[PDB]
Amino acid sequence: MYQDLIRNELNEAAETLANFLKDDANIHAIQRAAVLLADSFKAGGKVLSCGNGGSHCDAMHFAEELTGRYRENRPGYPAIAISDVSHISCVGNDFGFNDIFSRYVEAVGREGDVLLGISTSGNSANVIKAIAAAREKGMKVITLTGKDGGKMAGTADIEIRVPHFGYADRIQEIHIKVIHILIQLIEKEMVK
Amino acid sequence: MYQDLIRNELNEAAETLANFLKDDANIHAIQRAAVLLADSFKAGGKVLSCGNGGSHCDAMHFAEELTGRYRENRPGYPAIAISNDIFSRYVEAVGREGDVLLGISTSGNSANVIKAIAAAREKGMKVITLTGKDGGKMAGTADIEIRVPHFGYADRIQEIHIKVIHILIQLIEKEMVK
């Protein structure tokens, strides 16, 4: 019988969400993010999303939702989720410590574009390398993070940080809620 | 400007989690789902997961986490995520009696999930579904259905589905080391 266990997990997610919505700064960070993204599309830029693990799915839903919405009457792609095009992670043992995300920024980023880097610990080495490639490319940087923000703390133009300090599950669950919301706020921006 | 919209959507997530967690049937369905999954794995079976749009991702994380944890020293793949016959044709090509289909559909009306369910029954497989609203056309056709009582837009349902997936993975781990 694991009913206690189930309810504890769900309750912990409810405290996470509560803790998250209570801080104004988080709410303001999400609005700023959405404005940046939409300003950037409007200027003809695109966003590259990336994340490891479960966060790679968040990076994917965010790019494919924005692309599916804004591809009509626009060149290119408004958003792309960076993927392992050259199969560099096919040696297995993937800790994130690789140049899959920064390679991709180097090959396709342009000045004006946006990097959305997702990292539930703020320590993902591939995401830190993409932020540096982004800076070299002249792209603005949005991060969705957790805990104390890890080593990426301070390196993003806009950081949306989830105040949870244990395992990644609780933090990923708030990130996909943030992404659902970014996408609706951007739709309000994109008619204006 | 949007501050209120942001908080509103967060609060609606908080309302959805509270109404999901408050109904014992949803808690019991999660425990039974994990027990059937674990028991399948113990008997040498696999689980095929599928879903559309954002749900596809959830089906992907479910399958990859599970295969990552149990592949070593066990033949085959513990879980495979698939990708209107795109899911049924795969079930038809690889399902075996004793496997399990996990079909994810926030409205319960995904035609491609529905067809995968019917292929599953033809191969003698069990059926777990992650749903929303009233369970839609899928209601009744799963052996175990975890249904999110939210009757609005899909986003809020998906966000509970991923919490369910994270907990299944936990509970299956306790079952497997038993």
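Header lists the method as X-ray crystallography, 2.0 Å.
Quick reminder: no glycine exception, Cβ is built from N, Cα and C everywhere.
Residues or ranges marked as substrate binding site in Swiss-Prot: A:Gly54, A:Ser55, A:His61, A:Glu65, A:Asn93, A:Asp94, A:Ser119, A:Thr120, A:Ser121, A:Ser124, A:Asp169, A:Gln172, A:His180. Taking the Cβ of A:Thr120 (mutagenesis position) as centre and 10 Å as the limit, one finds 28 other Cβ atoms among all the protein chains shown.
According to Swiss-Prot, the Zn(2+) binding site annotation covers A:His61, A:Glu65, A:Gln172, A:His180. A:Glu65 (mutagenesis position) falls within a helical segment according to DSSP. Counting only residues at least six positions away in the same chain, the Cβ atoms of A:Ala79, A:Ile183 sit under 8 Å from the Cβ of A:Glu65 (mutagenesis position).
Look at Swiss-Prot and you will find A:37-192 tagged as domain 'SIS'.
Cβ-based neighbour count (10 Å, all protein chains) for A:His61 (mutagenesis position) stands at 22. Under its mutagenesis entries, Swiss-Prot includes A:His61 to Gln with the note: Almost no effect.
A:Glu65 to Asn or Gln appears in Swiss-Prot as a published mutagenesis result, with the remark: No activity.
Swiss-Prot gives this note for the published mutagenesis A:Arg69 to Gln: Almost no effect. For A:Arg69 (mutagenesis position), other Cβ atoms within 10 Å of its Cβ number 14.
Mutagenesis annotation in Swiss-Prot: A:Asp94 to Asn, described as No activity; the structure shown retains the original residue. Taking a C-beta cut-off of under 8 Å and a sequence gap of six or more, A:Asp94 (mutagenesis position) has these contacts in its own chain: A:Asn52.
Quoting Swiss-Prot on the mutagenesis of A:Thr120 to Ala: No activity.
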Length of the line joining the Cα atoms of A:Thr120 (mutagenesis position) and A:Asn93 (substrate binding site), in Å: 19
Candidates A:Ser121, A:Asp169, A:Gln172, A:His180 (binding-site residues) - the one closest to A:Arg69 (mutagenesis position) by CA: A:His180
For A:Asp94 (mutagenesis position): DSSP state (helix, strand, coil): coil
Most crowded position, judged by CB atoms within 10 A, among A:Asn93, A:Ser119, A:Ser121, A:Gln172 as binding-site residues: A:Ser119
